[PDB]
2 protein chains.
Amino acid sequence: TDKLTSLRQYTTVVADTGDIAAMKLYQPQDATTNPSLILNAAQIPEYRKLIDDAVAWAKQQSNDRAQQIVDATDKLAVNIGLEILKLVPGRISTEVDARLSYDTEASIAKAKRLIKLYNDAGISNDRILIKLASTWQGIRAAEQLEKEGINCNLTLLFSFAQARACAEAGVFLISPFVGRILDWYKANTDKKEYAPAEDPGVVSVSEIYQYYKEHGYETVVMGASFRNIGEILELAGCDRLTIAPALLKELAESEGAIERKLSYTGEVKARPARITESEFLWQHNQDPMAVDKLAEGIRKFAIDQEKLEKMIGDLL
Amino acid sequence: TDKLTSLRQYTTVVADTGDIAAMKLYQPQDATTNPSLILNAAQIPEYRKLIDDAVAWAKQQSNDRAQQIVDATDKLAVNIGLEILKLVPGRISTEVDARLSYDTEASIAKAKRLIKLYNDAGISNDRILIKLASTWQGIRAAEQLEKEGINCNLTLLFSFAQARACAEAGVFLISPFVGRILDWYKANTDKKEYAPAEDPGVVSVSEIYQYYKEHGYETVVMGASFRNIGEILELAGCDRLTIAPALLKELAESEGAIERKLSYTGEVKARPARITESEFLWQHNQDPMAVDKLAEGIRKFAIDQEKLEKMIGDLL
């Protein structure tokens, strides 16, 4: 068979895009979006109806332009999620405003608002994953949300400290980026070419995977952000993997069966004491890569949120 | 019997021309064209209908003159291929614009366009071979095309590095030139007269043939470009051989049976590691003949593409 079909034996395939065409082509279990993908999705001509629906609904909720821009941008994200849910049997990941990444209370509020919008469309909490950046504040937000029945996808995870803190908060899922870790090592280091096994992102996810299974953590590990299929194949065995359409296409067109790389065959060991904020900040900041990338990811997603608000504002 | 009939026992005979008269005379399994042959074919008075069909079809697809010239030149190549397919049971080779030889993405696009035109005429992919120059970029284009169901004919092959890279990409067929290799040695060397066995082109193809069969490569080896029948006879046994009408005539008029020269009777050996771009460029450039000829072939085919576009432009 082809690589994609072979991968499904060990790993749950998730599509990373806001485009419904890829859902029809690759039949993933779940789908994920982020502010950059939602902004890109808004440029697709077929999605014009969704934008008009967002704007029309916003104007019916209030006569205040400020609230209208926020209501329409949230609704558009939810609308794109609604279309995807019609084609996937699993969950959809929708991300909260990145500008709230360092605000626990604002993140809880925004997450509940997106959930309310989905609930308004008849969709229940078991089909949604609220996406939050893995800062200490987002993690503390997620821990509280999980207790309230809202499942979260802790994204932009780069350091081991983030992985440990997320697991201890009892979050549903974490999204360790693989490709962005490679980007950093390509830019800030001597070595520009890495073999799949020596790829920093792969090594990072593998280490996180083993740590989670070793201590019996129920938190799902979903590798995200890929630059090539080599990284995907080397992670065959990971709980789930969110892959972009271009690489999903490469897997489907490449023949040959693949072997499982990620496994933990031993017994569950005792969990250590919970990491504190001070220890988290110390450990996270020891990692130069994670320092740059966590901050940078939040910035880019914020710019894309503003760019969406700009677009929506011109239509009111 | 005659040499041509005797040759068919060991080698699949392919006609190298765009002229349908030769298909009727020699009954080849396949046929091949290239930009120089397509330009020559366009001068044949019987082919005027095909040109008028190309121009008329182009004008119906768009009102933009730039697109019309491109649509008509592609259609003419496809039209000549359509006439040939009515007389041959096998495949037809149609070559992509040589000006795209160092552009992988443009080559994939152009190949898919020619395939689309053939499909528009009801012809399926199994009857077509898309011809691409054997540069690293064309090889990478071909590897991707094969995965998508488009079979390719890697032409203008001169060096062993090209042969190795083509085999590893899993391409359907390769066309090592024999006569152009001889031309180079006649121009850039002391020896002007070569016996069939010491002919550089023959020795080149023989070496490539053995390498392919020795490692179990499914890639078909088709010798092309001949200067005399001695080269053809010395290659009796090669998978296929694309011969020009003049030499095809010489074989049919010469009596006597011939013996098979090219064979591999041993077992299939293990394939080495895949050659990288750096190693390819190094090995290819070590061969002075291949350096000159690959570059020169692409230039000549480019000039002929422009000459065709000139002709077509004067008819719009």
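We number chain B the same way Swiss-Prot does; the residues here are 2-317, in that order.
So this one's X-ray crystallography, 2.2 Å, going by the header.
The backbone N, Cα and C atoms fix where each Cβ goes, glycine too.
What Swiss-Prot lists as active site, schiff-base intermediate with substrate is B:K132. One mutagenesis experiment named in Swiss-Prot is B:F178 to Y, and its note says Critical for gain of fructose-6-phosphate aldolase activity.
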> Sorted by position, what residues of the same chain at least six away from the residue listed as 'active site, schiff-base intermediate with substrate' have a C-beta under 8 A from it?
Replying inline: B:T33, B:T34, B:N35, B:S94, B:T95, B:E96, B:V97, B:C153, B:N154, B:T156, B:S176
> So for B:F178 (mutagenesis position), how many other CB atoms are inside 10 Å of its CB?
Replying inline: 23
> Using DSSP, would you call the residue listed as 'active site, schiff-base intermediate with substrate' helix, strand or coil?
Replying inline: strand
> Does DSSP give B:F178 (mutagenesis position) helix, strand or coil?
Replying inline: strand
